[PDB]
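Participant: There's a structure below that I have some questions on.
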Amino acid sequence: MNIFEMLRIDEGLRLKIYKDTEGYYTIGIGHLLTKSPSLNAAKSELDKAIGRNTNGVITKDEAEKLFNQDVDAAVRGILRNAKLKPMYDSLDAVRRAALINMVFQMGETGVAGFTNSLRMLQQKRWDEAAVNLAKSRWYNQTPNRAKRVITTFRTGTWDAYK
Ligand SMILES: [Cl-]
Ligand SMILES: [Cl-]
């Protein structure tokens, strides 16, 4: 298992524009198009992203393409982030995936605010961090997914995904 599969599991795959759990126009594998309410804006964002007139519909290939860019962007965001970088560096490979998952889902920014959890994570206090991660909007809004991520951090394994 790896970050791609991991995220592919948490995000699913949709070839037509859709609304996410927050109600944002999204497409492919969790690729947010826009936070605005215009489907036109979403269609425009989409066309601009794909480089063609999509008509709100993309092929699996295109989707996977977006996905790759997004994963990559995320990694780089982490690596460029000063609060995140050293965090990431301290972790083992699985746990890194967990961090990436969080970043893909909620942005560097979002993630950077779990400062207390990060800190526990940094200290390798898994149970404690898990508990602390749970006290968040994130957990309350997308509990199942969050439990998966959180278990990953707690355990250092892919158990929640098998
Ligand atoms: Cl893009
Ligand atoms: Cl969920």
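Including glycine, each Cβ sits where the backbone N, Cα and C put it.
From Swiss-Prot, here are the annotated features:
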type	residues	note
ACT_SITE	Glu11	active site, proton donor/acceptor
ACT_SITE	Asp20	active site, proton donor/acceptor
BINDING	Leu32, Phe104, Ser117, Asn132	substrate binding site
MUTAGEN	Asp20 to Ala, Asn, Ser or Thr	Complete loss of enzymatic activity
MUTAGEN	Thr26 to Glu	Complete loss of activity at neutral pH; covalently bound substrate
MUTAGEN	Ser117 to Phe	10-fold decrease in enzymatic activity
MUTAGEN	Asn132 to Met or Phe	2-fold decrease in enzymatic activity
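I'm curious about the neighbourhood of these features; can you describe it?
Facilitator: Taken residue by residue with DSSP, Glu11 (active site, proton donor/acceptor) is part of a helix.
DSSP classifies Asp20 (mutagenesis position) as coil under the three-state reduction. Within 10 Å of the C-beta of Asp20 (mutagenesis position) we count 14 further C-beta atoms, all protein chains included.
Spatially close to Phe104 (substrate binding site) yet at least six residues away along the chain are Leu7, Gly30, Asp70, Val71, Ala74, judged by Cβ distances under 8 angstroms.
For the recorded site, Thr26 (mutagenesis position), the DSSP three-state label reads strand. Remark: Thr26 (mutagenesis position) has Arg14, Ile17, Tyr18, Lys19, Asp20, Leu32, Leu33 as non-local neighbours, by Cβ distance under 8 Å and separation of at least 6 in sequence.
Under DSSP, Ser117 (mutagenesis position) is assigned to a helix (H, G or I) in the three-state scheme.
Other Cβ atoms within 10 Å of the Cβ of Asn132 (mutagenesis position) number 18 in total over all chains.
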Participant: List nothing but the largest Cα to Cα distance in Å, as a whole number, among the residues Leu32, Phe104, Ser117, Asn132 that the record says bind substrate.
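Facilitator: Between the most distant Cα atoms of the substrate site, 27 Å.
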Participant: Go through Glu11, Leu32, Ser117, our recorded positions, and report the one whose Cβ sees the most other Cβ atoms within 10 Å.
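Facilitator: The most densely surrounded of these recorded positions is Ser117.
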